[PDB]
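Notes to accompany the following structure.
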Amino acid sequence: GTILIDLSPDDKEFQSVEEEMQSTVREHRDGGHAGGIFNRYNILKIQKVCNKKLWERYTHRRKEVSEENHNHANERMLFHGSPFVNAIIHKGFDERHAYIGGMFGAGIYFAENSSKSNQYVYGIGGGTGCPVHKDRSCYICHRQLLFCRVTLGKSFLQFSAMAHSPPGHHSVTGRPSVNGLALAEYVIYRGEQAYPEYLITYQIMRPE
Ligand SMILES: Cc1cccc2c(=O)[nH]c(-c3ccc(CN4CCCC4)cc3)cc12
Ligand SMILES: [Zn+2]
């Protein structure tokens, strides 16, 4: 049921998505070990992901959460990186997309920083890097990230120096608590709480 519609670079939707990708790059504490060394991306393509069934699954859950939270879904647009992005766009998120060893328990993780999600495109800690060159900092191979609509509802705030949500909450927020420049990370424990809205194909760029 999934179709991918290419956005034109002249389209304001393309432009606002590219800006969120570019403007949320930061330096990482591993100096680029996991995701590579770069300050920006070369964006090759942005596709809209269209799946009626998966959309209806998202909006149904969004309505449940909202009615549990004074009519407030607390919906965000967040990045997700994974070796399985091509399964996600066809089948949606579910328990097999969870990060079992994540710092906030076995759930599905999303980032405000695009460069954080970039660290997981080739697997946990960047795995062994690109499949062609075995290079975590490959500047040639094409990478893909998702930019997703995510329902957080009432989020449990964890100050930070599938399982269940903490009782009375619909998600967990990982608040950066040492690195003053890092943006938040978020965890959901139900795959129906995210819809993978854009597929972004890119390369990381070598600093000049
Ligand atoms: C911890 C964290 C913070 C912020 C963003 C992300 C993210 O985008 N992906 C991931 C991530 C981690 C692992 C996996 C895939 N594992 C591979 C076997 C199934 C789960 C997929 C995505 C983690 C993450
Ligand atoms: Zn490569």
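Just so it is clear, chain A uses Swiss-Prot numbers, and the residues here are 952-1112, 1115-1161, in order.
Per deposition record, X-ray crystallography, 2.0 Å.
Placed from the backbone N, Cα and C atoms, the Cβ positions cover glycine too.
Swiss-Prot annotations:
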MUTAGEN   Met1054 to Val  Loss of activity
BINDING   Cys1081, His1084, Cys1089, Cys1092  Zn(2+) binding site
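On the structure: features taken from Swiss-Prot.
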residue : record               : DSSP class
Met1054 : mutagenesis position : coil
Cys1081 : Zn(2+) binding site  : coil
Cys1089 : Zn(2+) binding site  : coil
- prompt: By a simple count, how many Cβ atoms lie within 10 Å of the Cβ of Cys1089 (Zn(2+) binding site), its own Cβ left out?
  reply: 18
- prompt: Between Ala1112 and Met1115 the model skips 2 residues; how long is the Cα-Cα span in Å?
  reply: 24
- prompt: Out of these recorded positions, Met1054, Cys1081, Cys1092, which one has the fewest other C-beta atoms within 10 Å of its own C-beta?
  reply: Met1054
Field: Residue pair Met1054 (mutagenesis position), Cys1081 (Zn(2+) binding site) - Cα distance, angstrom, rounded
entry: 25
Query: Among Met1054, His1084, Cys1089, the recorded positions in the record, which have a C-beta under 6 A from ligand 1?
result: none
